Amino acid sequence: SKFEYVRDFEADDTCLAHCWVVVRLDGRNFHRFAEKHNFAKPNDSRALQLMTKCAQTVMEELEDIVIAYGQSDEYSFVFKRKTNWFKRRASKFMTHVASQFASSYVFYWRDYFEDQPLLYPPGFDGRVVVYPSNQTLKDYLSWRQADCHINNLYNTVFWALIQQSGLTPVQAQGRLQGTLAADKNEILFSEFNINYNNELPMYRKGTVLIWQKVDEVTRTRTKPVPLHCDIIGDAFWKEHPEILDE
Amino acid sequence: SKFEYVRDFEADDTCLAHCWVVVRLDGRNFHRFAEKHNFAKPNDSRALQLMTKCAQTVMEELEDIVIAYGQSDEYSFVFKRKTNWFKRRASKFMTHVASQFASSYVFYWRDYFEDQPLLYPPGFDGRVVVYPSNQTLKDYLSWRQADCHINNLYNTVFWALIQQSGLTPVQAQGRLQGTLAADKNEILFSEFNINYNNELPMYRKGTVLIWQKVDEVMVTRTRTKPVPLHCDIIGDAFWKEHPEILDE
Amino acid sequence: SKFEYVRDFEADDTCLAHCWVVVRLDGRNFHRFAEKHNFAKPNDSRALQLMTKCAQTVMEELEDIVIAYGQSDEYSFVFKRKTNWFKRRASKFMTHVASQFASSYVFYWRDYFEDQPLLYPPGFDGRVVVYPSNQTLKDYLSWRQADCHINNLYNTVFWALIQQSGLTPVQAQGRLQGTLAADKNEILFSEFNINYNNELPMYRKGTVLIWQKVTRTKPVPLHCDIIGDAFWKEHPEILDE
Amino acid sequence: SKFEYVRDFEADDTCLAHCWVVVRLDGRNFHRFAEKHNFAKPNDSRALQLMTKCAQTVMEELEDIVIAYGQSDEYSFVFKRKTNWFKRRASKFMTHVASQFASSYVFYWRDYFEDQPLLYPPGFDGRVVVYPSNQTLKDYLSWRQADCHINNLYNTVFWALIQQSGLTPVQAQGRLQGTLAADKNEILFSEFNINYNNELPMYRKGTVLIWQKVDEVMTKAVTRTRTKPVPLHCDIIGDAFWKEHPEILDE
């Protein structure tokens, strides 16, 4: 050899054993991306479904992914805490997730965007977080869902004030400053006759991805099915105890 | 809020300041990929050029990448040592490189494989390495190029024994066991009349990527772009020819 | 300034939040230390108690230490998992523990070694371990106590063959190779009339240090078993806090 | 076994190869320590010399320490960059340095503080820093020496305004607010007739510790020359010092 010594400079990044590993992907410069490709405001079904398809491909090509959660230009994957995949090297986790997701995006672009053409290949960033207890993982997922709900409740009335009322962005943002949750709900209900609760459950709750038994003559295989329910309340977790307790 | 405290569990991964950062991408299970898509043995020009184009896209979309080096199903990118991009968070470096490369691969698949169809989206893995001195970075690049040369010198005669001689893989591997460099060179030169030195410089030396000044008219308009090369990077001549890459 | 930028090269070492931190001190080259100072075989009460006194000083001068466990030439301190001391920088933990222990050793040497003179200042090494659950911390403590018991059971009969039987170390180690627990117990009971079970509780169980009320609270020592659930059911405040 | 698996939770602390390792010890709450033991202001020779002796003991009991630098209640040790001691585990470095220093302090307390009694055992904290080039290590040592010089130049005139002038600390600090280097030097030279250059070289330059060859003669008339960590009080910011001792960096 006489050159292998450089490999000694590789630092270790093994994650603490018996701990949940979480990888969060976030699109890079996706505001400009949605701008160049005429994304629908405040929500675009094509983008959300394509993100879910990429997340399913990621869950299928890798292992030990027990749950995924997605929202506009973001996704999170939770690997099981007792995993031994890649000796718990966070670098492998995040690079595999990012590369697989980014390739699947360009691959399945056409399936969901029949009319729109992809102008350029997008970029993504990732990160790894280690959580020692089940409570902290539950709280992280609840944090993501609450962020989803708040952003959707703001953007719905913001684009209702820009599109159906003809206000510049500065005008709408000055109109919404200082409003509470029920305040925005009432602005919607009384100024546009739009009930926020009637909005699609995929816009105000995000997407969850869990293994379930499908059939397709007969194809009794497991696949990552999506859901659009609340993951902050104990009901979801008491209804699926095997995901956490294993 | 009531939930943001979970963000405290994010550990720091800042790379040592004043140090070369190197990110190496490597295709995952790429043997099966080259199998399913009828890759040419021992080398396929189309695949190598597609990897080089993805690497150029990576060098253009990101910053402070001063050099890249490529080989069969792998690439390495060297960020300048005094960089401050993303506060030197290795996570950002590697995820950005991996994602950009993997998306550019699927995008530009058609440009080089006009007939061949992509069956599935490929996966890639990455890693970060910190090198404190110019000598260590030079030695890492020399290691990659020497590995390239040895693998190509082996695979050339290995596939020459299977294709042009009709030997099963076990037979070719048993015939090549114990051979040296000159041994394989002589087997090739005397049993197949193939001179290894005349082989394409992109197969036995890899690919290097450096910023150079390109002229493009339609006037003599000019701009900088990442050009490829296939020269030796182990000898000081290459570095004496481009001093701006290390001393900046 | 023009020089402060070097401070950027300090790496971060924050321990994972909501996790038990454990610092284990172990004396360096303490074989030669016990050799030059004529330590009692197989155990010396003065030395073990001095280690306990240093550990108490460490528990009092620092914070969030809920328990300590000690044995021949080693000690361990468990900081509470929800601590925020020094922003959970492991470096501060280990350097403070090591320095305080090493200073207290030389300080309180005379109290326990009135006749003996300290020949040189000893050295110590440390380390930090992060445990995510109570079960792993319990298992670590049980590991330490089992190591204590096995080492004491071996050394008792090992020095009994050297002192009361006149055998060289090689002879005793060749005689003890392959013996089980009941094997050593029977060799002791039948060759020296020494019952291992009757041995002092500080030699075959180690030492535990926990806060208790005398009127203010102070770290009292104990010599009971910490592997059995009874110990933890007797002290619920240390685990659930 | 059945319990050793917990050892898997031990994290690694390997230092970057081919890099200078630096351990800096700093006394904990040493303001209160110097207060309770009646330390001399602005500088106390006993404390500084005892710290230097502890640092020498640390340099002798451990290995691969090529240089040490000391200042008020602080010290720094530079291990050789190509070291392999303890497989470059920073924890071992820092814990060994801290424990040895803290024990040597209490041990040799009496040798330098014969009259003063040690009230309690002091505590110390440390840290590890990895430097990739010789320039960064040189700059770190120069940073420490410049900090020493600035603190001593400030404290000299500060305690001259408190002790020989009768000013409260808040008043003296408000009087010193906004003063430059030449300002403090001129206040000292013209209001107290103290020339800063005449001050002891150990106060305005710190302390350096380097291996040098010591000669020594024993009983029975035989002379033996062995290596020992000698102290110095010279400038380490100027290139002259490094040109005079090239073996410390180039090895």
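What you see of chain B is 33-250, 267-296, where the numbers are those given in Swiss-Prot.
Per deposition record, X-ray crystallography, 4.0 Å.
For all residues, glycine too, the Cβ spot is worked out from N, Cα and C.
Feature list (source: Swiss-Prot):
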- B:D58, B:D105: Mg(2+) 2 binding site (BINDING)
- B:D58, B:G59, B:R60, B:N61, B:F62, B:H63, B:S104, B:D105: GTP binding site (BINDING)
- B:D58, B:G59, B:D105: Mg(2+) 1 binding site (BINDING)
- B:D58 to A: Reduces activity by 99.5% (MUTAGEN)
- B:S104 to A: Slightly reduced enzyme activity (MUTAGEN)
- B:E106 to A: Reduces activity by 95% (MUTAGEN)
- B:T127 to A: Abolishes oligomerization. Loss of enzyme activity (MUTAGEN)
- B:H181 to A: Loss of enzyme activity (MUTAGEN)
- B:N227 to A: Loss of enzyme activity (MUTAGEN)
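The subset of recorded positions (B:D58, B:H63, B:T127, B:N227) lying with their Cα within 10 Å of the Cα of B:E106 (mutagenesis position) consists of B:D58, given in sequence order. Excluding B:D58, B:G59, B:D105 themselves, the residues of that chain whose CB lies within 8 A of the CB mean position for the Mg(2+) 1 site are, in sequence, B:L57, B:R60, B:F62, B:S104, B:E106, B:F156, B:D157. Each of the recorded positions B:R60, B:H63, B:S104, B:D105, B:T127, B:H181 was checked for a CB under 8 angstroms from a CB of chain A; the ones meeting this are B:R60, B:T127. A simple way to gauge crowding: the CB of B:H181 (mutagenesis position) has 19 other CB atoms within 10 angstroms, across all the protein chains here.
Calculated from the flanking Cα atoms, the unmodelled 16-residue segment between B:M250 and B:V267 spans 7 Å. Listed in sequence order, the recorded positions near B:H63 (GTP binding site) (C-alpha within 10 Å of its C-alpha) are B:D105, out of B:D105, B:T127, B:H181, B:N227. Checked against B:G59 (GTP binding site), the recorded positions B:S104, B:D105, B:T127, B:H181, B:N227 differ in C-alpha distance, with B:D105 being the nearest. Nearest Cα neighbour of B:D105 (Mg(2+) 2 binding site) among the listed recorded positions (B:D58, B:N61, B:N227): B:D58. Checked against B:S104 (mutagenesis position), the recorded positions B:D58, B:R60, B:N61, B:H181, B:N227 differ in C-alpha distance, with B:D58 being the nearest. Here the recorded positions are B:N61, B:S104, B:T127, B:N227, and the one ringed by the most other CB atoms within 10 angstroms is B:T127. A sphere of 10 angstroms centred on the C-beta of B:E106 (mutagenesis position) encloses 19 other C-beta atoms.
Comparing Cα positions, B:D58 (mutagenesis position) lies closest to B:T127 out of the mutagenesis positions B:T127, B:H181, B:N227.
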